[PDB]
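Structure record follows, encoded as structure tokens.
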Amino acid sequence: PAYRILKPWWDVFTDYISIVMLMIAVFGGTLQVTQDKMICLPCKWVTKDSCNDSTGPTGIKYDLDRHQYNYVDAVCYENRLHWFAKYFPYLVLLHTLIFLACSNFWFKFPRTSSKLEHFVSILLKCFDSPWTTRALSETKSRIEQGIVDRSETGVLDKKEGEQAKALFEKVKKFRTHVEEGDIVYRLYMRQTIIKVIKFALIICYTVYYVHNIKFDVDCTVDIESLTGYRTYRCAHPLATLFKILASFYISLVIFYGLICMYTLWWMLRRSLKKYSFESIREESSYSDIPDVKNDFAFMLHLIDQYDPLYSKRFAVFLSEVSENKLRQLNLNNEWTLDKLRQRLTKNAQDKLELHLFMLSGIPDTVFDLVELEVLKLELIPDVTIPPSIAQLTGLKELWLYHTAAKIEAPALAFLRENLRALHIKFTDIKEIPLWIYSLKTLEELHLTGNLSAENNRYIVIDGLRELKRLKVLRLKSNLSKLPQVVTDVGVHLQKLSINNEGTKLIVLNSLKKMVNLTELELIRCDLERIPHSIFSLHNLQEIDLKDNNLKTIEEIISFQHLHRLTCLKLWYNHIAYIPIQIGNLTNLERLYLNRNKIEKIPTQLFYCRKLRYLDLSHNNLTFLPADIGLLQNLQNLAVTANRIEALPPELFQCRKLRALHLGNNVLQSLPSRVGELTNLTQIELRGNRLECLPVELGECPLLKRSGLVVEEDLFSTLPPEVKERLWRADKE
Amino acid sequence: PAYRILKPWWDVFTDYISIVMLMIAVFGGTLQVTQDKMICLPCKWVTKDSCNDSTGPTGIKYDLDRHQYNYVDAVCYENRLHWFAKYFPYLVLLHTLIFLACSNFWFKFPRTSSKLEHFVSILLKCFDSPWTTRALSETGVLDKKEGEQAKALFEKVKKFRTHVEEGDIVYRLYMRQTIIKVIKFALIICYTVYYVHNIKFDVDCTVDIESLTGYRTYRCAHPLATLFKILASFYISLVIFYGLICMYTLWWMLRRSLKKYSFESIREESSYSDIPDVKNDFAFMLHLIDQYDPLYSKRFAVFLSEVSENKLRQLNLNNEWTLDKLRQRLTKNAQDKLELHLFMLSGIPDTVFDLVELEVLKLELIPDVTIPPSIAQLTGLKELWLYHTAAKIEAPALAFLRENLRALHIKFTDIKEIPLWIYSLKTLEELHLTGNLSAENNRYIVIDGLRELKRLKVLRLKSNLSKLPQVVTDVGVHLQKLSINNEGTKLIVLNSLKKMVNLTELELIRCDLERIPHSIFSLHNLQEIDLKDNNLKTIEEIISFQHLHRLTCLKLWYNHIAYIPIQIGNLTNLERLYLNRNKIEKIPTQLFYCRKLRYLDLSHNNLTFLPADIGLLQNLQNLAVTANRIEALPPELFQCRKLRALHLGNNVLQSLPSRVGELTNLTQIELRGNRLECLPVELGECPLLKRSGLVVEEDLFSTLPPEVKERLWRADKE
């Protein structure tokens, strides 16, 4: 079968020399059995216990019948013929049989036969794998930007990829099962040593004894009482042929010994317990191929001796870069177009979103979508953006959550002319792609992750100057100081949102250069004090100082400079009181002050006649001044988690009030003037000292059962007409 | 095994000859084993150790018992019989064994066995390739799977040629084997024919044992001598034939220099000139196969070539894209033209050149493509887009394009991706360049041939220009429309544009001018000026636009413009004036002196009010003040009856004035996001306004009368 690849040439040679030696052994045996005789004639005159060897001549007479001659032949053949002449073929047969048993012991020893057959089968199926040919088929300024070189990959069938993956798993399991044993190498070493020592023995003693095969043998067999003679001279007819065969056999054994000594030299000097693969990975440039341990590098040295081709065809299949390539090619087939189409969702801005969580790479079937809007790559390793991304004409936002993604020049150009918003989340600078600064159409940047550096502070983001069309910028990076490059690029910024997640920040007179800024958020900057520089921004419209540990906010008087400021948010702080000067803030449309230490609402706050939103929940409020009816523009009001006990009737003067959040209060009785409010749509009642719902609550034109949040104990008190109408309206 | 094709005729003849020689060796060996004796009789009368040989006859009596005859036979046979008479069959057997070992040494030697088995494995399936028969019949429809098989077999052939040609081992073995065969044939003719005479029927032995038998010399008969002589003559005749064949093979192997294969007849007949001659150890296997059959070598050359590779790739691509599936992907572009988009293909499919209705072609990431001369089959084609596609062209196709190409969209990631033959055209009108082309000490050398465009009229240089190129200046003496987009890179002109007096439309988008240059005032024939996204804080320089007597449309949007200079009143000819995305806070009344105004868009600004003078612009058709702080609409807005669409969303509008129904021409109005309460009933008297043109929420649409809802839904239906 395939076992022919195991044997090197020095084993074929000893498989054929063994056959030839066995052939001559069989010939010698079948000659010595049916043909070998000894023709003996007595010597009449004996000199020194030896044959003297000293009318036409007449033949001598011995007066011996034929059977006497046969008997003396038998006796002299048994006694005075050297055993190496009689038993040469049997010795040759025995030595060749033990040579053969030494050469083929491991193939029949079941401890190593299973290992060898498994190895040869797996190497064969790794030689015929169509992935193996494909793997070898592939053979400053730009370099530092993370722009990878163009690379083009094909397709593999689903079944073919499954077979390749299964073969990879089987190869790894076999490698674990085999690299630990080290039984085959020991057996091969023992076999070679035994062959060498046996060659030494049977090339020494055979040459020692080969001189005893003589044609003429003198025997003194000491039988007079049977034949009457003392000594005989005999001819061994097959002595010369046996000598020739013995010389031929010792020549064959000499060649066998030379080849076995070559085998011992090759197996000893190399120290082949480890295979390096130093040629293939220096030729094809596939570094990730580990060196091999015991019991597996010898099985590969034998194969290399048979043919180096299988060594490459297995080393490539044993690499990990190939495994990553196969993983990509299987992942591409794994995700159908429709399965990713169904995976699409809707984001906050009502776009089509695809969130790839925990994938080995980007399934290149995503770039066959035309309707994708936001792509989110979270926890993807060292991925590279292919140039196929240009198919995504609708791509607008790219999210890089812990993915140091590289790109190619065409895809980089396409993003450079189409990308709008980029979301960056990282743990270190290396996870930030450095090619973002070539994106000259980006507008929104979301840098998440610490970036302040020691002795090289604020050097990575120096490319922000290149992003000319940057408008929005959100930084959540535990900043201890405003970076200079951000300050410089703020000259055309139209929004900022910093978030030090509790870290203290010092503006240190730097925010004044962002003359185009309109919205400014400083969340968890631990300011504890509004800097005056914020009031130097003559274009601001949205100021948020969430969780700055603010206590006194009387600086809001300077907000008089801002002549277009509408929305203000100082929620989630320790604001003890609302300063009266807020009444001067005429332009306000929304005001959020929840989650504060606020106790009372001063009346001056109701001079903001354009106010529309008022969120004063989770404070120390105990009542509501009657001026609430002045703000006829009000449409929302939340007083959740307060000590409000009686609702003032004037509250119901604002007819276009669309909501009321009366949760977690001490309201004893809900005023019946609620039916006055024609524009009420969502009113929350859970958490009050209420006992019955006034009927007028149920006559709101658009309020429905779902829109009414209340305990079922209170809802049970509604008139049945009200319950029926609310449920019927809710059902449609 | 399938190695039968690797044996030439002489190898089969030598195998048969060796089998016959082995057979006669076995026969002469068993005969020598079972019967070869000597029959000796002593000579009574001896003359000089020889037999003198000098009433019915009576037999002579030697007085020798049978065993003494056996002993003398053994002694004479051992000593006075020539070794060649005894050991002839064993020598024949040894010579045949070593001949067979020489013959089959390269098959059993693993180093050269692997190469032969791999070569025959590849060649058998190359002969079996379903594409070989088609290609050689052509000297068509094919399955995709068999195309992949053909591609894989091309890969295997390339790898095989890479591996094999380095070897030079099979040739060395097949040389040394024949050398050894020839020398051993010479030796075993030399010694044999010399020694063949020693086989004699009768011999005379003076074995000199008198003490045992009593005689001096004996005459013996060798019964097998005649038969052994016959077999010796037969064996030497066979050896002579063997040597003749071996010397013939040596001469044949030393005639043509088998280390190199010419490979010229097949390439000369089948028109595949891209077949380089194979190196050592690969010419030899082809030579042996040719000795068996040239057909396999011819069926292997098709895969060995390069033209066949490209043709197979083209056939695979053609099978990939059918004509009807190609038509299914045909679409229409924005410019009201028929366009075909090709993205990331190996080459240009040959099937695209049948849809003559195609007008615009786009090539996006299609590497190493040569434009066939068959594009003349497409005459309705008018635009070719080369998107990162460095495409080579042929003389007939280029000559055809020189008279059939008006617009050529070019996008390049590098200079060499720009075709050098684009300027060779002469009927071209529109050229779009998209890519950085700046260089240091070799600045703007790529577009030097731009002067050859004697017909160019439309240009668009989105090329990251830090300066206005000099070749553009030289060529602009005939241009009409110029578009420039620097992607935010500052543009430097500095008196390098005014040579272009034939211009009519000029666009400087994202050039970061920060200030209108005076040179534009030289362009007297200019009619449409755009300065989008130039960080323009003030636009006072437009006062100089009095020179331009046909300025109709002016756009200054996406800037930081603070105010509208009143001098804009002098620009009476303005028809469409875009100023959205600006820091403008108020509208001077002088802007209303331009009564010819038809489009006025002022969205995304700092506006708070609308002047009553807006009724003076009776020619106004579309007005947009979206995303502003406009409190209420003045009734003078409705003085301009021909208003067809208003954009009023994202504002602080409280209620809609009732004069809305007065404007019959009003076909659209946008009001989403405004603090609106109830729509006026006059919305029911709008003649051509429909639901699609009424951009408003359904919760406010509920306020509209059901008659108005009926009319709106009826208009929406038809």
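Residue numbering in chain B adheres to Swiss-Prot, whereby the residues present occupy positions 15-68, 92-176, 230-808 in order.
Method reported for this entry: electron microscopy, 3.8 Å.
Quick reminder: no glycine exception, Cβ is built from N, Cα and C everywhere.
Looking at Swiss-Prot, you'll find the mutagenesis B:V40 to D noted as follows: Abolishes activity in hypotonic solution. Cβ neighbours within 10 Å of B:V40 (mutagenesis position), excluding its own Cβ and spanning all shown chains: 14. Classification of B:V40 (mutagenesis position) by DSSP places it within a helix.
Cβ environment of B:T44 (mutagenesis position): no same-chain residue six or more positions apart lies under 8 Å away. Here the residue is the original one, while Swiss-Prot reports the published mutagenesis B:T44 to D with the comment Abolishes activity in hypotonic solution.
In the three-state DSSP reading, B:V47 (mutagenesis position) counts as helix. Counted within 10 Å of its Cβ, the other Cβ atoms near B:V47 (mutagenesis position) come to 16, all protein chains included. Record note (Swiss-Prot), mutagenesis B:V47 to K or N: Impairs activity in hypotonic solution. The unchanged residue is displayed.
One entry in Swiss-Prot concerns the mutagenesis experiment B:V47 to D. Its note says: Abolishes activity in hypotonic solution.
According to Swiss-Prot, the mutagenesis experiment B:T48 to W, Y, K or N carries the following note: Impairs activity in hypotonic solution. For B:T48 (mutagenesis position), no same-chain residue that is 6 or more apart in sequence has a Cβ closer than 8 Å to its Cβ.
Here Swiss-Prot describes B:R103 to A as a published mutagenesis experiment; the accompanying note says: No effect on anion channel activity. Impairs channel selectivity, so that the channel is also permeable to Na(+) ions. The Cβ of B:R103 (mutagenesis position) has 10 neighbouring Cβ atoms from other residues within 10 Å, across all protein chains displayed.
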Quiz prompt | DSSP three-state assignment (helix, strand or coil) for B:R103 (mutagenesis position) | solution = helix
Practice problem: Measure from the CA atom of B:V40 (mutagenesis position) to the CA atom of B:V47 (mutagenesis position) and give the result in Å, rounded to a whole number. | Solution: 10
